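To keep things clear, I will list the structure first and then write my remarks on it.
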Amino acid sequence: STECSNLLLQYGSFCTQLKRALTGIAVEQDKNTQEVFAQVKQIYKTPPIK
Amino acid sequence: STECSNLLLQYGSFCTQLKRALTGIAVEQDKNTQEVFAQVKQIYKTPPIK
Amino acid sequence: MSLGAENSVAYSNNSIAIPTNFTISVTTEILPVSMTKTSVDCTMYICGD
Amino acid sequence: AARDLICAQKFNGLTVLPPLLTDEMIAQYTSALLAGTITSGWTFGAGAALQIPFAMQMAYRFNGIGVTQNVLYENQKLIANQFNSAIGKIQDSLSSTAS
Amino acid sequence: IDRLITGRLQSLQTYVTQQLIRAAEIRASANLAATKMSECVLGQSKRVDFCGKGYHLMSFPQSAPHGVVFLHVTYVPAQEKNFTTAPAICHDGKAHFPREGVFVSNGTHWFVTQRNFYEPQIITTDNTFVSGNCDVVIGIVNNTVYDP
Amino acid sequence: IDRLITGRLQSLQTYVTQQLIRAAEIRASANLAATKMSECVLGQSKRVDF
Ligand SMILES: *[C@@H]1O[C@H](CO)[C@@H](O[C@@H]2O[C@H](CO)[C@@H](O)[C@H](O)[C@H]2NC(C)=O)[C@H](O)[C@H]1NC(C)=O
Ligand SMILES: *[C@@H]1O[C@H](CO)[C@@H](O[C@@H]2O[C@H](CO)[C@@H](O)[C@H](O)[C@H]2NC(C)=O)[C@H](O)[C@H]1NC(C)=O
Ligand SMILES: *[C@@H]1O[C@H](CO)[C@@H](O)[C@H](O)[C@H]1NC(C)=O
Ligand SMILES: *[C@@H]1O[C@H](CO)[C@@H](O)[C@H](O)[C@H]1NC(C)=O
Ligand SMILES: *[C@@H]1O[C@H](CO)[C@@H](O)[C@H](O)[C@H]1NC(C)=O
């Protein structure tokens, strides 16, 4: 709705900082997974003898 | 007050998520005390000689 | 994306590998400790005299 | 007719972004860590991976905890059977209990 | 004025809440930095991948704006060689295990050496001890042991 | 429209704050898991009950 957007533009920059917070959380999740699992520099494998 | 309750009902589900947050904190405190102190499986006692 | 180079160590039940030399390596780690301290007055900010 | 919760969540303006690393890449990383731990001991976490027999690695671990390695080398089959039974027990406990 | 007061109060409360969360994160990083100063710099750490990558030797602090910088000195093995190994040495019906080291062989002769560096030595009774006989250990080999 | 805008803005701000606190807790757990992968899997730990 255009009238709701025009009234919402009066409230400042709350949407931008909410988007910034959610973007920081979303980047931080990938950083967490990368710093937990990607600890080895090479992809090793087991020889076929067991 | 019945009028205040009827007007407060229109605001949605703030009361339930506030109660959920406080209940989570209350469970977390007992979990903290259990994981700090209850590290031993049996109640050892000192011999009467000191 | 590529996770890394493929490697296959030559495992055997009577084979070992022992280093014969070394390198001394210096690395760098950076950690934040403190941030900038702030103080806000309500009457000057909201109202302004 | 049966509308999903995810359909309403997407339609009302809320979007869930996919993760950067898929589960196949996570399984590949875990497989690389397991292969390095099994075939090289602790040497792959401090430089290049160095091969060693697994019994001698286990003797190194026992010397680490304070037990002489002749305890392993004279009780190797018993320790292997105990480890295999423990892995079977943790599989059974994971399959049975859902909590 | 009441409209403006409500809006500016909401903005200030949002700023204070974000500052509290960032202060908690900064305090967690400062506690990690204090632990690293106590363990990397003031001593030697046996924890793997704490105090840098490799075998930790020394660390040095360096100052920085709003933080600290650690220079971790570590020991990294460089050039390895393939060898043939064995868990024990059978000599005169006795099983000889190394005291602190590992049995290796250059193809013909057997030597005992330390694990993190190749410094081979003659297998004597000073660096090996006796436990049991030769028909229990899997992978035992036949060799002589020098007696001084 | 202004009343509805204020209500939905309050709901979205509450959601973002709760997600930020949950992200801090998840990041603490991920740092613990990264330390456990560095010390348990990649070596041998002398710390008791670690
Ligand atoms: C161990 O590695 C060092 C380098 O880390 C080697 O030292 C180098 O040796 C080459 C070959 O003579 C010289 O050209 C370089 O100038 C040396 N670098 C120095 C002294 O910093 C050393 O030779 C290696 N040891 C071996 C292979 O036994
Ligand atoms: C393994 O190492 C031993 C000891 O270093 C080597 O034995 C010596 O080899 C030199 C080289 O010809 C001879 O001059 C010595 O007389 C040998 N000593 C003895 C006691 O026999 C041995 O040759 C090495 N083996 C290989 C395959 O390199
Ligand atoms: C040791 O390895 C070789 C080749 O991989 C194999 O033939 C032999 O059976 C192994 N030893 C034992 C006791 O299984
Ligand atoms: C050891 O042997 C393997 C297979 O025989 C070979 O690939 C490797 O290059 C050799 N050398 C070292 C230093 O690992
Ligand atoms: C080692 O010596 C004993 C007795 O001399 C013999 O029975 C045994 O077969 C030898 N080991 C090997 C691998 O030949």
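Shown for chain E, in order and in Swiss-Prot numbering: 993-1140.
Method of determination (from the header): electron microscopy, 3.2 Å.
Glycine residues also receive a Cβ, built from the backbone N, Cα and C atoms like all the rest.
The annotation that Swiss-Prot gives for the naturally occurring variant E:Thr1027 to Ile reads: In strain: Gamma/P.1. DSSP assigns E:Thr1027 (variant position) to a helix. Non-local contacts of E:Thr1027 (variant position) by the CB criterion (under 8 A, 6+ apart in sequence, same chain) are absent.
Natural variation at this site is recorded by Swiss-Prot as E:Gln1071 to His, annotated: In strain: Kappa/B.1.617.1. Neighbours of E:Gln1071 (variant position), defined as other CB atoms within 10 A of its CB across all chains, total 11.
Its own atom aside, the Cβ of E:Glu1092 (variant position) has 9 Cβ atoms within 10 angstroms in the protein chains shown. What Swiss-Prot says about the natural variant E:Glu1092 to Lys is this: In strain: Theta/P.3.
Summarising the environment of E:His1101 (variant position), the number of other Cβ atoms within 10 Å of its Cβ, over all protein chains shown, is 11. DSSP assigns E:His1101 (variant position) to coil in the three-state reduction, placing it in neither a helix nor a strand. Quoting Swiss-Prot on the natural variant E:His1101 to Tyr: In strain: Theta/P.3.
Around the Cβ of E:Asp1118 (variant position), 12 further Cβ atoms fall within 10 Å across all displayed protein chains. A natural variant is reported in Swiss-Prot for this position, E:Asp1118 to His, and the note states: In strain: Alpha/B.1.1.7.
Taking only the Cα positions, the spacing between E:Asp1118 (variant position) and E:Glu1092 (variant position) is 11 angstrom.
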